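For reference, the structure is listed below as structure tokens.
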Amino acid sequence: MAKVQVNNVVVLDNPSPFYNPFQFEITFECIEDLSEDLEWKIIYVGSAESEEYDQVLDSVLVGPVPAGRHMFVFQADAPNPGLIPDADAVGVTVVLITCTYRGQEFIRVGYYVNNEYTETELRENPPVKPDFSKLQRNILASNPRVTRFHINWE
Amino acid sequence: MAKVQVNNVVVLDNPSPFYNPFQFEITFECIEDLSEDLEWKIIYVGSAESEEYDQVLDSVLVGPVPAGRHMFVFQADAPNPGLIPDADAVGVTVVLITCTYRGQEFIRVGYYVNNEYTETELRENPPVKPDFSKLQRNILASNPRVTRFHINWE
Amino acid sequence: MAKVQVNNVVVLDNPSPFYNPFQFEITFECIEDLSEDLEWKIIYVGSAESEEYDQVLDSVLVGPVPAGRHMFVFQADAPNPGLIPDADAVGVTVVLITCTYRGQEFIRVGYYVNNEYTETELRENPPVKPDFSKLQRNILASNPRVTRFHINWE
Amino acid sequence: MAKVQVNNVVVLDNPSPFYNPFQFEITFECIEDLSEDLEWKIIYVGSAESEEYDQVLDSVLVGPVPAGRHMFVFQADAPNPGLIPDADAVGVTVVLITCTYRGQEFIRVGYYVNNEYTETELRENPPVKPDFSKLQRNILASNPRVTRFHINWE
Amino acid sequence: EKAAXXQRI
Amino acid sequence: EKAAXXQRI
Amino acid sequence: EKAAXXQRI
Amino acid sequence: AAXXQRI
């Protein structure tokens, strides 16, 4: 039985400008006291055509973790647009929240993220090179994909 | 009577490298269900000589907030050293946690933060421009300064 | 060609307590000056099992409407819980925004609405009769269902 | 930027019998001529358990206030012991100095106040009801708590 | 595509 | 306590 | 000092 | 088609 169980994720401050940080409120239960910290990450998929464009937006070691219910508001800065292929900037991509224990990933929460212009002129005639200061990020919060993995908890 | 009462703040991962995210565990009581969100902020005072160097490290809207006891870990990334005046980087500065309701700030929790080198050579002969990768942040956690403000809750 | 074209609807104050008013920001284009008023409505589906429980939350005649881009926040009070069947209070229902010109409905924007308790104790042990002061409304804003109808614009 | 800045407060005639008036010397700077007076108050906290026992010891309207450095020796009579709960009389309580401009309080200076008997017999065997004629007031003058509030200076 | 990596999420 | 009203000052 | 902005906290 | 054809 997994020592940590994620019960809920709430997507905060959504929709928002592309440049605003991601914000998630995570609720989890610890079945027993952990001897090591929990490593939380937020990973942005810069390109659905290649994993080489993944950006680790944030990484945070949280501990010691006692038994019981816990809540955590995690913020990560927006991805660096200089690393995103222009063809992937406008449209749907993915953002992931992962948790790792002793080097082993035990949970992944994924969301589709829709990046679009809000001005009608820009939506119909998008600039040749994307203007990230005019893009609105809309996380599809009602459709999280939750995947759990079997790991050695000791 | 204030509808929200902060009862405790525990500073986590302290001391730590300057570049580690801030982690505060906050316990608060909601006397009655709130119709609007609570706005939590972490503000770093980059310079005690001028408010122009304040950095809002995290600003989040959370809710609806039901009546009862609540606890959460509020995480924010470290400040951008490119905005901190060199003369304020080594020594004591301030970090603040605030909460706002219907646009009105009702509580501010402040901590003195001592940023210092740990290597003996650097402590005695500090570099001309601060090296933030070698600074250790020590939040003075046993001495929080709590200030409450009267606001209109409705 | 429709003389009025709705370009965007943004759902505001979402999620929120069940008792908070609905707020939608609507952007529309009027291709030419209209001689009559536009009739905007917000209709709540109190029960997916019967149309007899529909509540017209707001019905407003706004005009004259000149040519050009228009944007407005359309607010309506929450539905009367005394008319909602208890079995329909927790779960998914629908809210609609319609626009009518000269007695002819030309557009309907529908959203699924998930109504659930905000506290974990109440979600797992719900009261025998729903407590609407403890329910949270979550409008599924990323999935609007837009239907347009052919009308005589004169 | 605040048009009035308090730079110093000196606590005079300290320690003293409980019945002696409070005496403070306040130094402040006026950045520019004020069109209205400053309202100074001395407030005694009769009970840290309830704000209902606060006593406004003095209130004074001082002006016109020209630009420059100013000094103010403010005296207020001791509180009415008939309004102080017995359990709060011996030990630590608080005294406050506030300044108001055009109905808006912009500064509050607080001090801890230790009220104790000086006779050995009374310290070891305190009377059932406090004897205010035997209490010595010792204001903790080296530890002022200064709170500033944002106001509209015109 | 349901079978393509739009299932990295 | 540091969290009780000995912060009326 | 106690009277300078080390009271931003 | 069941009447979620209101939306």
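Any Cβ shown, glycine's included, is placed from N, Cα and C.
Straight from Swiss-Prot, the features:
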type	residues	note
MUTAGEN	D:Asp37 to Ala	Abrogates interaction with CHAF1B and HIRA
MUTAGEN	D:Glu49 to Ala	Loss of interaction with TLK2
MUTAGEN	D:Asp54 to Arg	Reduces interaction with histone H3
MUTAGEN	D:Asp88 to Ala	Loss of interaction with TLK2. Reduced phosphorylation
MUTAGEN	D:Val94 to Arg	Abrogates interaction with histone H3 and histone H4. Loss of interaction with TLK2. Reduced phosphorylation
MUTAGEN	D:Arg108 to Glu	Reduces interaction with histone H3
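The shortest Cα-Cα distance between D:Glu49 (mutagenesis position) and any of the mutagenesis positions D:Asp37, D:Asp88, D:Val94, D:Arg108 is the one to D:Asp88. For D:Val94 (mutagenesis position), the same-chain residues lying six or more positions away in sequence with a CB closer than 8 A to its CB are D:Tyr44, D:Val45, D:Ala48, D:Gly110, D:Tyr111, D:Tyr112, D:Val113. Taking the C-alpha positions, the distance from D:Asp37 (mutagenesis position) to D:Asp54 (mutagenesis position) comes to 24 Å. Taking only the Cα positions, the spacing between D:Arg108 (mutagenesis position) and D:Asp54 (mutagenesis position) is 14 angstrom. Of the listed mutagenesis positions, namely D:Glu49, D:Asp88, the sparsest Cβ surroundings within 10 Å are found at D:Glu49. Counting in whole angstrom, D:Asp54 (mutagenesis position) lies 12 from D:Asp88 (mutagenesis position) by their C-alpha atoms. In the three-state DSSP classification, D:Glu49 (mutagenesis position) falls within coil. Applying an under-8 Å Cβ distance to chain F, the mutagenesis positions D:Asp37, D:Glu49, D:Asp88, D:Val94, D:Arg108 reduce to D:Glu49, D:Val94. The Cβ neighbour count for D:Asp37 (mutagenesis position), using a 10 Å radius over every protein chain in view, is 15. DSSP gives D:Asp37 (mutagenesis position) a coil state; it is part of no helix or strand. Over all protein chains present, the Cβ of D:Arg108 (mutagenesis position) has 18 other Cβ atoms lying within 10 Å.
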